[PDB]
Amino acid sequence: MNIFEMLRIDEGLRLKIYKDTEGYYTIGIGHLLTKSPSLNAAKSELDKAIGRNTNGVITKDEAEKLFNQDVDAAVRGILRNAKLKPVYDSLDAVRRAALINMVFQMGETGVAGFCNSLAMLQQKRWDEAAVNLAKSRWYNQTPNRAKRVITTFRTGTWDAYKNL
Ligand SMILES: *SCC1=CC(C)(C)N(O)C1(C)C
């Protein structure tokens, strides 16, 4: 298991524009196109992202390309963020992947707001961190996914993602 395989399981793969759990136009492996309710706006973002006129449809290679960019961007985002970098650096590689997964899903800003949870993680109080992480809109709206990420932070293993 690794961050790519982990997010591939959590985000799925779809080659046509679809709406994500929040109702937002998305494509590929969880590539958010826009929060605008206009399909035309989403299509424009997609053609820009891919570099051709796609009419709302891309290939698996194209999906994987955006995905690699989105993973890289999440991580570099973490490393440029004064609230996230110290926790990230303090973690082992498995729990690092959990933190990348959160940022991919909710953005740097949403995760930075988890300051109480981040402090518990910095302190390696893994069970306490897990309890605090669940007290969140994130857990309530995507509980199965949140449970997997929280298990990863609690155990520092991939147990929630193997057999899946
Ligand atoms: S969200 C940034 C942050 C603030 C403080 C409460 C000092 N923390 O421990 C972290 C780094 C979580």
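Header entry for method reads X-ray crystallography, 1.5 Å.
Each residue, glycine too, has its Cβ placed from N, Cα and C.
Per Swiss-Prot, mutagenesis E11 to N is noted as: Loss of 84% of enzymatic activity. Counting only same-chain residues at least 6 apart in sequence, those with a Cβ under 8 Å from the Cβ of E11 (mutagenesis position) are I29, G30, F104.
Under the heading active site, proton donor/acceptor, Swiss-Prot lists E11 (among others).
What Swiss-Prot records for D20 (among others) is active site, proton donor/acceptor, and it gives experimental evidence as the kind of evidence. Neighbour density for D20 (active site, proton donor/acceptor): within 10 A of its CB lie 18 other CB atoms from the protein chains shown.
Looking at Swiss-Prot, the entry for mutagenesis of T26 to H says: Facilitates transglycosylation more effectively than hydrolysis; covalently bound substrate. Annotation for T26 (mutagenesis position): same-chain Cβ neighbours under 8 Å, separated by at least 6 residues, are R14, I17, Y18, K19, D20, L32, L33.
Listed in Swiss-Prot is the mutagenesis experiment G30 to A, annotated as follows: Almost complete loss of enzymatic activity. Following the DSSP three-state reduction, the secondary structure of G30 (mutagenesis position) is coil. In the shown protein chains, 21 other C-beta atoms lie within 10 A of the C-beta of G30 (mutagenesis position).
Other Cβ atoms within 10 Å of the Cβ of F104 (substrate binding site) number 24 in total over all chains. DSSP assigns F104 (substrate binding site) to a helix. The substrate binding site feature in Swiss-Prot is assigned to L32, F104, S117, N132.
Among the mutagenesis entries in Swiss-Prot is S117 to I, noted as: 500-fold decrease in enzymatic activity. In the three-state DSSP reading, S117 (mutagenesis position) counts as helix.
What Swiss-Prot says about the mutagenesis result for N132 to I is this: 5-fold decrease in enzymatic activity. Under the three-state DSSP scheme, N132 (mutagenesis position) falls in the helix class. Just so you know, the Cβ of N132 (mutagenesis position) picks up 18 other Cβ atoms within 10 Å once every protein chain is counted.
Between the listed recorded positions, namely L32, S117, the fewest other CB atoms within 10 angstroms of a CB are found at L32. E11 (mutagenesis position) falls within a helical segment according to DSSP.
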